[PDB]
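Asker: Structure provided below as structure tokens; questions to follow.
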Amino acid sequence: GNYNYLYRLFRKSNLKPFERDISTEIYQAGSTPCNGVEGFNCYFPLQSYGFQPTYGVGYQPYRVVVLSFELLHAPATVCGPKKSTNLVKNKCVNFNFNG
Amino acid sequence: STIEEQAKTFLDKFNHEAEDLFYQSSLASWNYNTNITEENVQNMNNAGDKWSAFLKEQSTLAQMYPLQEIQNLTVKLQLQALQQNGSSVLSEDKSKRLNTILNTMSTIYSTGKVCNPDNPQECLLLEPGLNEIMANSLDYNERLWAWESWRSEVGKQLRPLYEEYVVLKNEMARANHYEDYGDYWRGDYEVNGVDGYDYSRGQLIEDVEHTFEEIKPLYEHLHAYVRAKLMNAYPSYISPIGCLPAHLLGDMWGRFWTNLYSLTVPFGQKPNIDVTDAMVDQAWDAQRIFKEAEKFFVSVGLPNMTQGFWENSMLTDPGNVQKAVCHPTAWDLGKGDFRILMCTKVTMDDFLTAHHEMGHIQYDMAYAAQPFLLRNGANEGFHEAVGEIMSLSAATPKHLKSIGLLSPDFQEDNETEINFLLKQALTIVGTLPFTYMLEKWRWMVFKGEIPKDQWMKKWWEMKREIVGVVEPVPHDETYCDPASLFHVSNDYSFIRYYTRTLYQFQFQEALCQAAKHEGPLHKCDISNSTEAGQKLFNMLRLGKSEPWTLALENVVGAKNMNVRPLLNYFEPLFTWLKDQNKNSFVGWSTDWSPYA
Ligand SMILES: *[C@@H]1O[C@H](CO)[C@@H](O)[C@H](O)[C@H]1NC(C)=O
Ligand SMILES: *[C@@H]1O[C@H](CO)[C@@H](O)[C@H](O)[C@H]1NC(C)=O
Ligand SMILES: *[C@@H]1O[C@H](CO)[C@@H](O)[C@H](O)[C@H]1NC(C)=O
Ligand SMILES: *[C@@H]1O[C@H](CO)[C@@H](O)[C@H](O)[C@H]1NC(C)=O
Ligand SMILES: *[C@@H]1O[C@H](CO)[C@@H](O)[C@H](O)[C@H]1NC(C)=O
Ligand SMILES: *[C@@H]1O[C@H](CO)[C@@H](O)[C@H](O)[C@H]1NC(C)=O
């Protein structure tokens, strides 16, 4: 059982976009103060996953990479690989050299 | 903030942690079942103790949230399920005594060995040593010896234990705000809070009697026919006017009558529908059997088995070196892990069992979307019933011809249908009076209607009145004849078989009406019908979220268990039995006329 992966189970409010929450404070679900001890109505918000190789496809671990593309007023430098057609000489061709 | 949100967060935490703990416990149990070794036993015991302690701690936390301030039906159902004390309400001494009594009854039943006096050097275990003798012997005194000796040893050991057991269970049940332990068992079918679809604990006994009154003529005709055939087999023991001798029913306790098919066959001259030889000739492996079952389930529109099912299940006997339990069992380990543990042979029985267990797996898969504490059947009847409908559908000659296991030129006449229906009646109809009598007797014992000194005098009186089976010799109060059965000795409910039997034919009629089958009910096959699978999956996906009455409305359109589909299923056989019983006398006498 691989318990090295954690997820937040309870929070008072929903997360904002592109927010990371690494707080490990006891979640207060009730009016009573937690006082830092996990008792009644007070739960630790981070819970471990229990990945095993004999699990179903809906419970098996999936690695997710999300790529976010933004354009800002700064010069854009992450560009795609512009392909290069082989050079042909001595003929009337339409040339595009570095824009 | 509010009580409902607090309960919802607590239920989320319970579901998430309980699912992983249940997986660990179930995996330990699986490792014990596929590998019987002492370390696996220790790991299973440790996991079970952790699971029970966790359930106790969660129930203790759960009770602090009052039920009446929660309006959501699902949340209230989960809180009701979790807040049961179980044995925790009882004192620690009495709880420990009850646990010790249950464990020692389990050891006595499992390791009970009985053999003939004057030859005690080796003895036979009931699971194969005596089952084969009870199912295949034709000798009167040998069967009488086995039956009386096993009931003598087991009953004389278990009678004080059962006397303590009834008092302790009644004390726990009255401590849990129930009338008796019977009311505690009947609380499974109790629906509260739904408008119109409420069902009461008191209504179950009345419904069972009402259905059994309609069961009684068909059972009387079947009993008369079986009595006449057993009279042919044994000339002088069986009386024309009396009950059947107890040790001649083909099984150890009278649970099923399916071992009397050879003696009571209507048309022996006609061939059987046995497909064992066809699989042997084509070398059908158990993997092929499960693939054909999967093909059946995808034909009706249900989802196919996962890759983890094929990878992790044990569908063949491991070998001499590794020990495993031979009983077929479907395991819902949790987290989408579904396995079948069966020592599959090349037989028709194993093929039907494979369909039944894969039906159990399909039922388990359907409610995977539900919360953990609601991942069960709506009642105990539905879970077995959805496997039994597959057992009904797979056994048809149309299914065997469709998959190529039967010759396409086999003549399906009325005589083969009559003998097949009689075999299905011996398996299915015969268990109903025994089940009803046993549950009613246990309910009267728990309720206090029968005093401890009068348990057996009433019990045999019930068996003559209901089952139509007479004792070979009278038994006094030193015997404990009910507790020789597996379910009653190990604290299991027995009404699930009765409810399963009625729900089986109700579901069968509903799916056949969905599939637009236009012939007899027993000639119906539910393959190739997407709409029947959709109608089944609508109930299957709910799990325990909805009441069983609403689920039954979803499938058959009725708010209560019904007996008419069973009578419709056996109607050709019912007419044939009525025709054949003109000379003979239908019904039995409760007197000691055959033997006592
Ligand atoms: C069964 O248990 C034995 C005893 O430790 C072990 O050697 C073997 O690998 C186990 N087999 C399986 C399939 O777990
Ligand atoms: C009950 O609670 C579940 C989640 O716990 C929610 O999905 C469902 O909609 C609720 N039902 C009602 C009627 O509010
Ligand atoms: C469980 O037992 C405790 C103590 O005996 C009791 O206060 C509580 O009401 C019980 N819960 C139920 C549901 O009976
Ligand atoms: C189940 O069915 C899908 C599509 O019908 C198929 O792709 C998948 O391989 C099947 N699963 C298995 C274990 O064969
Ligand atoms: C089967 O049908 C034939 C033809 O009608 C009839 O003579 C025979 O009695 C029937 N057998 C049974 C058992 O009903
Ligand atoms: C059900 O569908 C399968 C797959 O197409 C087919 O082989 C089978 O013959 C069908 N059943 C009948 C009774 O035609």
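All residue numbers given for chain A refer to Swiss-Prot; the residues shown span 447-545 in order.
Method of determination (from the header): electron microscopy, 2.9 Å.
Each Cβ is built from the backbone N, Cα and C atoms, and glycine gets one as well.
This is the feature table in Swiss-Prot:
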- A:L452 to R: Increased resistance to neutralizing antibodies. Decreases HLA binding to NF9 epitope. Increased binding affinity to human ACE2 (MUTAGEN)
- A:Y453 to F: Decreased HLA binding to NF9 epitope. Increased binding affinity to human ACE2 (MUTAGEN)
- A:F456 to L: In strain: Omicron/EG.5.1 (VARIANT)
- A:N460 to K: In strain: Omicron/BA.2.75, Omicron/BQ.1.1, Omicron/XBB.1.5, Omicron/EG.5.1 (VARIANT)
- A:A475 to V: Increased resistance to neutralizing antibodies (MUTAGEN)
- A:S477 to N: In strain: 20A.EU2, Iota/B.1.526, Omicron/BA.1, Omicron/BA.2, Omicron/BA.2.12.1, Omicron/BA.2.75, Omicron/BA.4, Omicron/BA.5, Omicron/BQ.1.1, Omicron/XBB.1.5, Omicron/EG.5.1 (VARIANT)
- A:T478 to K: In strain: Delta/B.1.617.2, Omicron/BA.1, Omicron/BA.2, Omicron/BA.2.12.1, Omicron/BA.2.75, Omicron/BA.4, Omicron/BA.5, Omicron/BQ.1.1, Omicron/XBB.1.5, Omicron/EG.5.1 (VARIANT)
- A:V483 to A: Increased resistance to neutralizing antibodies (MUTAGEN)
- A:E484 to K: In strain: Beta/B.1.351, Eta/B.1.525, Theta/P.3, Iota/B.1.526, B.1.1.318, Gamma/P.1, Zeta/P.2 and Mu/B.1.621; May enhance affinity to human ACE2 receptor (VARIANT)
- A:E484 to D: Increased replication in human TMEM106B overexpressing cells (MUTAGEN)
- A:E484 to A: In strain: Omicron/BA.1, Omicron/BA.2, Omicron/BA.2.12.1, Omicron/BA.2.75, Omicron/BA.4, Omicron/BA.5, Omicron/BQ.1.1, Omicron/XBB.1.5, Omicron/EG.5.1 (VARIANT)
- A:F490 to L: Increased resistance to neutralizing antibodies and human covalescent sera neutralization (MUTAGEN)
- A:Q493 to N: Reduced host ACE2-binding affinity in vitro (MUTAGEN)
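Help me understand the surroundings of these features in the structure.
Answerer: In three-state terms derived from DSSP, A:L452 (mutagenesis position) belongs to an extended strand segment. A:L452 (mutagenesis position) is surrounded by 13 other CB atoms, counting those within 10 A of its CB over all protein chains shown.
Within 10 Å of the Cβ of A:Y453 (mutagenesis position) there are 10 other Cβ atoms, across all protein chains.
Counting only same-chain residues at least 6 apart in sequence, those with a Cβ under 8 Å from the Cβ of A:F456 (variant position) are A:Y473, A:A475, A:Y489, A:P491.
Counting every protein chain shown, the Cβ of A:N460 (variant position) has 6 other Cβ atoms within 10 Å.
Just so you know, the Cβ of A:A475 (mutagenesis position) picks up 22 other Cβ atoms within 10 Å once every protein chain is counted.
The Cβ of A:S477 (variant position) has no same-chain neighbour under 8 Å that is 6 or more residues away in sequence.
For A:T478 (variant position), applying a Cβ distance below 8 Å and a minimum sequence separation of six or more within one chain yields A:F486, A:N487, A:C488. In the three-state DSSP classification, A:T478 (variant position) falls within coil.
Secondary structure at A:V483 (mutagenesis position), taken from DSSP and collapsed to helix, strand or coil, is coil. The C-beta environment of A:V483 (mutagenesis position), restricted to residues of the same chain at least 6 apart in sequence and closer than 8 Å, consists of A:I472.
Shown in sequence order, A:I472, A:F490 are the residues of the chain, 6+ apart in sequence, with a C-beta less than 8 angstroms from the C-beta of A:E484 (variant position).
Following the DSSP three-state reduction, the secondary structure of A:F490 (mutagenesis position) is coil.
Residues near A:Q493 (mutagenesis position) in space but far in sequence (CB under 8 A, at least 6 apart, same chain), listed by position: A:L452, A:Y453, A:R454, A:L455.
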Asker: Short of 8 angstroms on C-beta distance to chain B, which of the listed recorded positions (A:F456, A:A475, A:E484) are there?
Answerer: A:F456, A:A475
Asker: Take the Cβ of A:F490 (mutagenesis position) and count every other Cβ within 10 Å, whichever protein chain it belongs to.
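Answerer: Its Cβ has 14 other Cβ atoms within 10 Å.
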